[PDB]
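Chemist: Have a look at this one before I ask anything.
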Amino acid sequence: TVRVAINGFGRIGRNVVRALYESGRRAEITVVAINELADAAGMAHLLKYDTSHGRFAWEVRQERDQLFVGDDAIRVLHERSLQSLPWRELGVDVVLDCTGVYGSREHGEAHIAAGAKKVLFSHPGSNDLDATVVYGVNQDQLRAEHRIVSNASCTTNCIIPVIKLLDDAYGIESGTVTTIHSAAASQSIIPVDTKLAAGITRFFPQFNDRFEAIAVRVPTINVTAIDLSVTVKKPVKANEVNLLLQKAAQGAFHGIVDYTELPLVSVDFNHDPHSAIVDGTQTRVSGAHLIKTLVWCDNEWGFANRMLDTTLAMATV
Amino acid sequence: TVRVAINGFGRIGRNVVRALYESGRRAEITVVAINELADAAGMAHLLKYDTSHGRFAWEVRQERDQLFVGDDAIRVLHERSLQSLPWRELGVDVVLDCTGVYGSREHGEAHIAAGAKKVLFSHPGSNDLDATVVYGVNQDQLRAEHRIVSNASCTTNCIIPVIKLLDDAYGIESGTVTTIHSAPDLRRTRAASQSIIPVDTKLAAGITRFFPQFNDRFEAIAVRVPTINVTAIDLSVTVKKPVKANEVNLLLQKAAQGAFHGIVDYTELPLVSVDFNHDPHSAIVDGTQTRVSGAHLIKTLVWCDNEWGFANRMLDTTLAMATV
Amino acid sequence: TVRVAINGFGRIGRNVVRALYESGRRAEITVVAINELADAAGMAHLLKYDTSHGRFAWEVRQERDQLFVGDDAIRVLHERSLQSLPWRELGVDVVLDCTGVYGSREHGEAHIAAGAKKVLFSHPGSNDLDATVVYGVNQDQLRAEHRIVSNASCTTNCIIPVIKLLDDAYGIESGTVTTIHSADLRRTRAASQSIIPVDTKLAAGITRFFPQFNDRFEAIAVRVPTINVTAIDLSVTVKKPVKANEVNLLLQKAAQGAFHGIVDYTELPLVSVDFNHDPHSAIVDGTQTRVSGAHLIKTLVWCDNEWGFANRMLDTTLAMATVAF
Amino acid sequence: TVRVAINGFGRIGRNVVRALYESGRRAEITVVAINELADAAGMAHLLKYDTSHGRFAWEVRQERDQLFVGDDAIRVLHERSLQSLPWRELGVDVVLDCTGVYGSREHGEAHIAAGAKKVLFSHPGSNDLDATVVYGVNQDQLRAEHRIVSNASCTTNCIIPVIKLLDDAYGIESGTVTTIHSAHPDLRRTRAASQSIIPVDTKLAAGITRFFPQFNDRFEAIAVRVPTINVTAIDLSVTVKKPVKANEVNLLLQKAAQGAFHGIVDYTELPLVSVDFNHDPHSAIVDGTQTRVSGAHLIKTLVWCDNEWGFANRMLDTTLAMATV
Ligand SMILES: *CC(=O)c1ccc[n+]([C@@H]2O[C@H](COP(=O)(O)OP(=O)(O)OC[C@H]3O[C@@H](n4cnc5c(N)ncnc54)[C@H](O)[C@@H]3O)[C@@H](O)[C@H]2O)c1
Ligand SMILES: *CC(=O)c1ccc[n+]([C@@H]2O[C@H](COP(=O)(O)OP(=O)(O)OC[C@H]3O[C@@H](n4cnc5c(N)ncnc54)[C@H](O)[C@@H]3O)[C@@H](O)[C@H]2O)c1
């Protein structure tokens, strides 16, 4: 068993746990410890009841400083700073840090120092890390040497695969993105800050000063829509683009990217493990060179499963 | 005073009336008749109360074939055919048809035959009508021979002015749009309140019709989200002239003060959709959301009140029609 | 095997099917035919994708005149009137009529005439059917000679069990209810941002089931823009003096005993959506129980207004097909 | 005219200002100072644009140490402590404290010490206070001596008038309330507001018993938050001595609305939804169509209110009474 600890039991941490069990990737990975400065029972409870994904199918309990998913007893810690984490004592192979506060080399080193073999951050974190993984695209680029890695963000993890597929096939010249985020808020469309372009140009440096992004928050549940527009060199038609993407979903990107032409709405992709689901019915091409594609993703669940995918790769290399 | 009749007292019809009074444009134009298939009080009530806005500031009464807004009398009719409309009897200068059912030439002729000097449709309709007016862009192209005219749609009326401004300044090569609307196809039989729902958009067709130079150069998609009243349009265009985000913003800001005052607005304030509720502008450009990818791919987000803006344009166009 | 046909594949009909499979009651019941005046391709699609309940876990297919949940084939019919239904040909033991249009005796007789042994309506029907079953309360009064029966409504099915429990224990003198539903010049308007009064058939339904409460029960209801789960705010005057926690203890005991699987009890800090897809007819929220003086009880009861009811349809169906002489 | 300063420019503070100008109580009250921790420009923005009330009709300019509503020049302070407030310098007749933090009479004394003649809190207060005015019910009990007074809460200000009317006419024996509110302590608090019905704490049970001490151990209350806009619904249930019918109750309340409680309580039988009462200055609007009576003694009444606007106007009403008495 690969044994992981989770630092920070927020939304993403909780989902990683839920995902571990539902995906059955329990067989290959046991969570041994969770750490959040937050009261233990608020965790057990919040793990059991989730606003988007239903009651957790497994039986959850929290007595003492011990969380319980099914028959597993997860030791619950309340450390405030990285050094005093008993990673060594627990034999932690990978620490998934989902705190959202920690993210630099030093934080990584601190985790390793505390006894963890490797670290995986649930966000981009400081630039200079031993690696950055958008699973399904560049997991093959992982080494032994690589011990402090970032898993990108849920939005970058959603759109990067598509941008790659499109760039490889048609040569992207420039791109612009609009992200429609789910959640006064409960009536408006709210313009919000977005880091998604920084994330794209970082992963694809050939796109510096060639990509921009805006984003809005709307009062929907759980699922996010990404509205991607790119200029390409090779002339293309809407259905050719769709055929490319559909093929990718059945081939090289099976399980990571999905494709659909069914008449669906956002909530239908709730609890969908894919990093991205391409909506074929929304694909457009203006002239022969401006491609619009709408990509759905469960902004938490997809990412959560990628955390686990990346973890496995890290522990295996 | 120009006298108008309203055919169809739906959402848009009601707003046109509300707009007439609130805009203060009651001094130039008067509503003499409304023709509806619903009950009469049905109308008075819905005119007084609506969920998009607030209680109508004016006092709304209702008696049988009548309707009262303030001191003004408005003959309420219930005719299922245009032939039998007493437009002649009432001296109607313009009929604003907001039924959403009528829209070809013949329907226009029918209204005129019934005694109306001119007709204005609250939508695109079929192609061959005298002119489609996107007020603030091409109202100067109204001759008096134009008797049956279309007011475009609220979304086309929102984005066309921006597309013109950008094309004039930088030469648009191709474009793509996403419309985020507020609240057959199997998507239609399912809950609005938690989902982003792809819907059919005819915005594409409307743009290329108004700008024929853009055939096979514009596409559009749209989604419906469970927000109130205000619509966001996410426009992306490739241009010839190289540009920077703030140059684009400066252009649009200038237009808002200048040539397009009262039709397009510009803002850099941190606002959300509901802040544009009841805003008379056809379009409000959100400067903070302008982007340029490379030097040639412009993204601009434009807000509009999808009913109020359009409702005021109906009145603006009406005036223009009655004045030429 | 008990073999059922479903007349009307609307919201409730679809859920009955989903419920049959998810609850494993499919070992004991078979849906052999569905009839709806709707596009059969659309039937399959709507069965697979639901706004409340998510993607149906089973594999759904449609082709010509067959729907396919899993490896099962259901005959899809399109008859516009009750007379021409091939119930006899298919050996239907019970017809679950979830059309919401049909509900008289005659409609029942028509179904039986068409070849169905018994009929179960997904609503309270007219006033004089053979039985109304609020399962868990009076299913023991089903005899084998009741062939046209009503399953009450989801709201009545939700609150009746609680009213019984309270009446038995303390003697209800009078009652008033407020129902908060999830999503006439009010229907003609924007449901995404308002509390909307709506008419309710609940006071009718209660006094019908408990005739001793005529002119002693009233009800109002509002619609709010939430998802799927309904809250019932019950207020009753009782004879026996009581305290909040006594009432809670009574109800909690019922939930573990006589009403296990039908009524549930909870003290956990939950919100409506947590009862989404809950099979109980009613879940009592202990934390919201109150008693004013010693005689005015307030209790808040949650229910999944569709799922609970759907599973009760199946429960009642079984009882009807089983009830021996 | 009467001069007022506003301590705390939150939701309520902002609305008081908006109300002053819109209601037309501007020919009777002037705001001279707003003391607030955030910058003069933040203040001005939020005053102009509101999530729940639209664009403020007046022109909101900003300059120097001044806000401007029309040609009226209001002054902005950022005094962190209470003693350093220049109330004396500005000749403040009443301080409306809408901070929600201050509410003890020491706080009151502090304001007065700083130079304010009288103080009015936008909530119940931490108490041992001079008075508690639910305007339209007991403003006549104000005395030149009461210098530190509380304006109750918006919910108490909404339902108290109705409870009085009902008690006077039929003698309330006991009561229970449900409030339907729009949008570490609880585990419910940090959960998605968009889509669930959310049970929460409520102090209405107290506020009522405090105002009507004859109801100790005779009133209880619960409340839920739903994702609607701005307007609040209060679902009141009371037992009464005198036997009554639904329409008698309605007739009583309707009469009150034109008569003794004109401008404070309103009555309607029109088919309306919550948003229709948005920006309604009444403390309470009674929905006749929802009135019920179970037996002859259990009254259910549903009362709407704009939980901010009504209250804000009452703040102004109470202020006037205080400065006048
Ligand atoms: C934003 C925008 O401009 C937009 C977007 C999509 C579609 N439309 C067009 O708006 C027009 C009507 O909108 P409205 O919501 O006002 O219509 P409604 O749904 O409220 O109903 C119309 C109203 O008229 C009645 N009616 C029907 N037929 C009638 C006749 N013959 N005579 C009198 N009244 C009639 C109907 O019962 C209801 O009361 C459309 O053009 C639409 O395409 C705008
Ligand atoms: C039901 C009812 O009547 C109701 C509804 C809402 C709120 N209340 C009560 O009124 C008090 C204020 O609540 P509100 O929500 O208006 O406040 P806020 O969160 O909008 O912001 C307060 C405001 O005060 C400023 N402030 C804080 N500390 C300050 C000091 N020391 N000096 C000056 N200003 C200060 C703060 O920055 C913000 O601008 C509550 O009691 C509530 O129960 C009633």
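So for chain D, numbering is Swiss-Prot's, and the shown residues are 2-184, 195-336, in order.
Placement of Cβ uses the backbone N, Cα and C atoms for every residue, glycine included.
In case it's useful when we look at the structure, here is the feature table from Swiss-Prot:
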type     : residues                                               : note
BINDING  : D:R12, D:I13, D:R81, D:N318                            : NAD(+) binding site
BINDING  : D:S154, D:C155, D:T156, D:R200, D:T213, D:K214, D:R236 : substrate binding site
MUTAGEN  : D:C155 to A, G or V                                    : No significant activity
ACT_SITE : D:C155                                                 : active site, nucleophile
MUTAGEN  : D:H182 to N                                            : 10-fold reduction in activity. Increases affinity for D-erythrose-4-phosphate and reduces affinity for glyceraldehyde 3-phosphate
MUTAGEN  : D:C316 to A or Y                                       : Reduces activity and affinity for D-erythrose-4-phosphate and increases affinity for glyceraldehyde 3-phosphate
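Help me picture where these features are in the structure shown.
Modeler: Sequence-distant contacts (6 or more apart, same chain, Cβ under 8 Å) of D:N318 (NAD(+) binding site) comprise D:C155, D:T156, D:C159, D:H182, D:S183, D:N241, D:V242, D:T243.
Counting every protein chain shown, 15 other Cβ atoms lie within 10 Å of the Cβ of D:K214 (substrate binding site).
For the recorded site, D:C155 (mutagenesis position), the DSSP three-state label reads helix. The number of other Cβ atoms within 10 Å of the Cβ belonging to D:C155 (mutagenesis position), over all protein chains shown, comes to 23.
D:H182 (mutagenesis position) falls within a strand when secondary structure is assigned with DSSP.
Long-range neighbours of D:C316 (mutagenesis position) (same chain, six or more residues apart, CB within less than 8 Å of its CB): D:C155, D:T156, D:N158, D:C159, D:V242, D:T243, D:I245, D:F288, D:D291, D:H293, D:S294, D:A295, D:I296.
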Chemist: Please work out the number of neighbouring Cβ atoms within 10 Å of the Cβ of D:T213 (substrate binding site), leaving out its own Cβ.
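Modeler: Summing over all protein chains shown, D:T213 (substrate binding site) has 18 other Cβ atoms within 10 Å.
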Chemist: Which whole number of Å separates the Cα atoms at either end of the 10-residue gap, D:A184 and D:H195?
Modeler: 20
Chemist: Please find which two of D:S154, D:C155, D:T156, D:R200, D:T213, D:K214, D:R236 have the most distant C-alpha atoms, given that the record lists them as binding substrate, and give only that distance in angstrom, rounded to a whole number.
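Modeler: Value for the max Cα separation, rounded to a whole number: 21 Å.
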Chemist: How far apart, in angstrom, are the most distant Cα atoms among the NAD(+)-binding residues D:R12, D:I13, D:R81, D:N318?
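Modeler: The NAD(+)-binding residues span at most 28 Å between Cα atoms.
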Chemist: Long-range neighbours only, meaning 6 or more apart in sequence with Cβ under 8 Å: which ones does D:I13 (NAD(+) binding site) have?
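Modeler: D:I13 (NAD(+) binding site) has long-range Cβ partners D:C99, D:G101, D:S123, D:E319, D:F322, D:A323, D:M326.
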Chemist: Within its own chain, what residues at least 6 apart in sequence put their Cβ under 8 Å from the Cβ of D:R236 (substrate binding site), listed in sequence order?
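Modeler: Sequence-distant Cβ neighbours: D:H182, D:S183, D:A184, D:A204, D:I208, D:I209, D:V211.
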Chemist: If you count the other Cβ atoms within 10 Å of each Cβ, which of the binding-site residues D:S154, D:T156 comes out on top?
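Modeler: The residue with the densest Cβ neighbourhood is D:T156.
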Chemist: Minimum Cβ neighbour count within 10 Å among the recorded positions D:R12, D:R81, D:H182, D:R200: which residue?
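Modeler: Among the recorded positions D:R12, D:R81, D:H182, D:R200, the sparsest Cβ neighbourhood within 10 Å belongs to D:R81.
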Chemist: Tell me which recorded positions (D:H182, D:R200, D:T213) have a Cβ under 6 A from ligand 2; sequence order is fine.
Modeler: none
Chemist: Can you give me the Cα-Cα distance between D:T213 (substrate binding site) and D:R12 (NAD(+) binding site) in Å, rounded to a whole number?
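Modeler: Distance (Cα to Cα, whole Å): 19 Å.
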